[PDB]
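Let me begin by presenting the structure, written as structure tokens, before commenting on it.
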Amino acid sequence: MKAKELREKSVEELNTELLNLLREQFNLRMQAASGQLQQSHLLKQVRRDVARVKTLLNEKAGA
Amino acid sequence: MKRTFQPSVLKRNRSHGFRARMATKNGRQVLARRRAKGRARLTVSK
Amino acid sequence: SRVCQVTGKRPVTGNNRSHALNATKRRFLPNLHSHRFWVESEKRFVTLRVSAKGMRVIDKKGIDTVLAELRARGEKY
Amino acid sequence: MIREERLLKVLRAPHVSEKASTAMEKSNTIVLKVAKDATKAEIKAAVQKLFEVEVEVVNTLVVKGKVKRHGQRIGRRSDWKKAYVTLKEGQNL
Amino acid sequence: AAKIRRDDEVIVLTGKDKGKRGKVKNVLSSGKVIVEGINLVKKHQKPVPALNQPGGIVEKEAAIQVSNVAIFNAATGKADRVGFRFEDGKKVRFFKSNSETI
RNA sequence: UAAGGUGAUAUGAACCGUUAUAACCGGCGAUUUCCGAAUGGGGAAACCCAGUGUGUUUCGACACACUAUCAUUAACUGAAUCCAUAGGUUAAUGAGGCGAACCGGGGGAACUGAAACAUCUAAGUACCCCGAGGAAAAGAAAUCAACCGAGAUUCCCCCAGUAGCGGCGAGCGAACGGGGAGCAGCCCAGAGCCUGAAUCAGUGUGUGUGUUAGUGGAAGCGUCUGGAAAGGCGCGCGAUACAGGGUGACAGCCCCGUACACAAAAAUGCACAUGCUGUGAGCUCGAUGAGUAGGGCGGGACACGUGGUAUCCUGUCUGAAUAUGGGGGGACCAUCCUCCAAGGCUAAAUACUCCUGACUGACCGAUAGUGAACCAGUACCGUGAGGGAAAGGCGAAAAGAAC
RNA sequence: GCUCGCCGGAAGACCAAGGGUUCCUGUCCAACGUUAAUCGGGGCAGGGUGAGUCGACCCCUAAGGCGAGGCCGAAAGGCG
RNA sequence: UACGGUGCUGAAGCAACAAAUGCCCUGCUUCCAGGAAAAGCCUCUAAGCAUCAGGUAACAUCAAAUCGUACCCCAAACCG
């Protein structure tokens with residue numbers, strides 16, 4: 001699709017479960033037990049994005 | 001004096017224990033009547 | 001239970017009725033003796049569980065559907 | 001090389017406790033809260049793959065949450081797993 | 001749909017002093033509405049020993065059952081109707097009388 | 001489908017939306033821990049421990065994948081053993097455990113009645129054991145029927161309390177046939193002609209209309225008592241809409257609703273046409289259900305209980321015929337009528353509620369109604385199977401009581 | 001505190017199965033506890049028991065239990 | 001420190017006698033009731049292999065999980 005086909009490809013998104021866990025989750029790990037993480041959506045906005053790929057790896061993007 | 005209850009889990013968990021009750025004709029039926037009664041536990045050993 | 005494999009012969013309903021006139025049960029069964037024989041489709045002699053007259057059914061009745069029905073019930077020969 | 005990290009989520013609290021501020025004469029080892037997700041087989045070699053720390057010795061302990069909560073019903077306070085990790089000086093986490 | 005929606009003036013048939021009206025602030029999935037100037041209850045509250053409490057009267061807008069509240073007609077000091085019927089599609093309020101869907 | 005929301009105890013804290021990732025509802029899927037069929041291998045309920053591969057680096061090891069047995073069938077292999085069989089190693093398909101009823105078969109009482117008991121009653125009833133499907137089971141006459149005729153089966157009502165059985169006691173008790181509901185019938189022991197012809201099943205589409213994720217729907221104002229009315233007073237209005245609930249002492253007109261109407265990627269009930277796919281009509285000749293139909297002994301199920309006794313079945317011995325034959329028809333025989341057994345399938349008119357939705361009760365309204373109208377099969381009792389509660393209702397409203 | 005009386009092969013101290021935070025400290029007054037409670041083993045808020053070697057498991061076996069193939073029993077189920 | 005202990009450092013640290021419920025001792029004598037098994041363990045050999053693996057001796061060196069560990073304990077923390 002138009003711009004979603006530019007420079008992003010299925011074989012790069014295959015590693016998203018690593019790049020989410022070792023970056024986006026790591027920057028939130030134990031910070032609620034440090035008193036630095038009070039905003040209750042900052043984890044919620046980085047949930048689901050890996051599950052979306054882990055689903056799209058077997059489910060198709062249309063009818 | 002001596003009570004008829006003398007506590008030990010090795011003996012009580014092979015006695016009224018779930019694992020052989022779940023592997024014997026009439027023990028399987030206690031579990032089915034307890035699912036029908038709606039008990040929170042089927043076991044009595046914990 | 002003791003049953004005949006070629007005829008499907010099962011236990012029967014029946015009473016004492018002599019000394020006394022009573023409907024008392026006695027448990028009535030076919031008497032097993034077996035037969036060791038040949039069917040030409042199996043590359044072997046076969047021993048099969050049979051009772052009285054059951055060997056005389058094998059003598060002159062077609063059995064290939066029963067040999068398949070035993071196998072459809074998973075029963076061994 | 002040094003195991004796969006596709007599942008790596010070590011540590012759950014930097015932790016605050018009185019056994020680190022009323023009996024801790026040497027910085028040797030520091031106490032942590034790690035939950036039922038950690039073991040001394042792992043926290044000795046895996047923590048270095050996520051955090052910039054150095055570790056030579058560790059201990060682990062089950063630590064039950066005593067008994068009972070506010071009722072409602074008896075419930076639990078929950079078991080929280082205690083760990084002790086090498087530090088030797090200053091602050092590491 | 002709530003006929004009074006969320007920021008309309010409601011004539012409030014309740015209370016003693018009928019010459020007053022209120023304005024909506026929130027609506028619940030229950031038969032309840034939160035309305036400013038509904039009953040003017042001052043309420044002191046039983047005080048707490050620890051932590052800073054604002055104290056004194058709260059003067060806060062209270063709840064009312066949705067049956068007691070209709071919109072202020074802005075013409076004769078009476079209640080009015082809004083309507084939700086539109087034969088081309090989805091609901092719209094039109095004072096049950098307007099030539100336009102507002 | 002919408003302009004508001006992010007479960008409950010439940011506050012507290014923090015955000016997410018107006019247009020597609022706010023919230024969420026329907027469908028079809030993805031993902032689906034450990035124990036439990038529970039199954040790689042083990043276990044004393046959520047624990048313990050392997051096998052075989054793939055990949056890769058700095059190779060004191062992770063990541064990912066596959067794996068009970070049994071049965072059917074095949075492959076590969078392979079003992080005594082030559083051919084072969086088990087055993088050995090895999091693969092494809094199948095059972096296994098579960099909520100409810102309906103429902104198929106098996107094992108099967110005692111209580112009670114005979115005003116004591118023993119065949120009989122009670123009763124194939126309970127309890128138990130196995131188990132399948134949208135229904136299960138029934139099924140296409142070696143059948144009834146009585147010389148007239150009917151032409152698979154099931155359900156409903158009659159038939160009936162009629163016949164028949166009964167220590168002829170106490171009692172038991174059809175079936176044929178009639179009325180209605182309902183209306184598919186066929187195949188193999190063979191295969192030539194015929195050719196997809198009959199008759200149904202699976203699935204798509206359209207038409208008509210319900211259901212499903214949805215929710216718009218006419219009229220009331222003033223004044224009076226009172227804390228406050230919808231009551232009371234005065235006068236109107238909608239009504240193919242006055243059901244009921246809620247709303248501050250009697251609401252059609254305050255709110256929800258009601259009547260009514262709109263609501264569809266796709267699925268479905270019911271009516272009706274039709275595209276596709278499967279089964280596959282019709283003609284003729286040939287064949288045809290044997291260790292069984294019976295018989296004997298000893299019994300069973302049939303309403304029938306050794307009777308003058310039939311049918312159907314059979315533990316067990318014996319065993320005959322093919323239309324120039326054989327069966328049944330209340331002993332038995334003769335006559336006569338009527339069928340074609342010992343081979344195989346099957347439609348729904350019937351039954352029921354785990355579960356989805358709807359309508360009805362001079363139904364209960366808290367010593368009632370279900371063990372419970374409230375985190376109730378919870379608290380709790382017992383070694384255990386098992387057993388097991390208590391508290392409904394402030395007021396219009398937290399307005400929940402400062403000082 | 002001081003003084004008194006008692007046990008001392010226990011009325012001392014340690015432990016397996018037993019139960020599982022009842023330990024250590026502060027605090028509570030409401031319910032409980034054979035009187036009264038200022039006290040708690042009952043309540044509330046805090047603090048804490050780190051292991052190759054010691055326990056159990058990983059490994060082995062008795063009495064016994066279960067069990068593919070093989071057998072018995074309507075069947076469930078039972079042997080082995 | 002005008003005080004809760006502090007926590008560095010240290011003298012004597014030898015001999016007889018009586019006896020195990022302890023050790024040599026899963027020793028000896030004696031009796032007749034002759035008083036578990038298997039694995040780990042030690043050896044022999046098959047297979048497997050010398051690209052080694054394994055063994056003996058010596059030096060270095062990694063982890064060793066899993067669950068336990070508080071407390072009452074002959075008791076107001078086990079049962080009445």
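Recorded method for this deposit: electron microscopy, 9.0 Å.
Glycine too: its Cβ is placed from the backbone N, Cα and C atoms.
What Swiss-Prot says about the mutagenesis result for D:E18 to Q is this: Strongly reduces trigger factor binding. In Swiss-Prot, a published mutagenesis experiment is listed as D:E18 to A, annotated Binds normally to ribosomes; strongly reduces trigger factor binding. Quoted from Swiss-Prot, the note on the mutagenesis of D:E52 to K is: No effect on trigger factor binding.
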A correct count of other C-beta atoms within 10 Å of the C-beta of D:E18 (mutagenesis position) gives 9
Quick note, D:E52 (mutagenesis position) and D:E18 (mutagenesis position): C-alpha atoms separated, nearest Å, by 25
CB neighbours within 10 A of D:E52 (mutagenesis position), counting all protein chains shown, number 8
Mapped onto three states, the DSSP assignment of D:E52 (mutagenesis position) reads coil
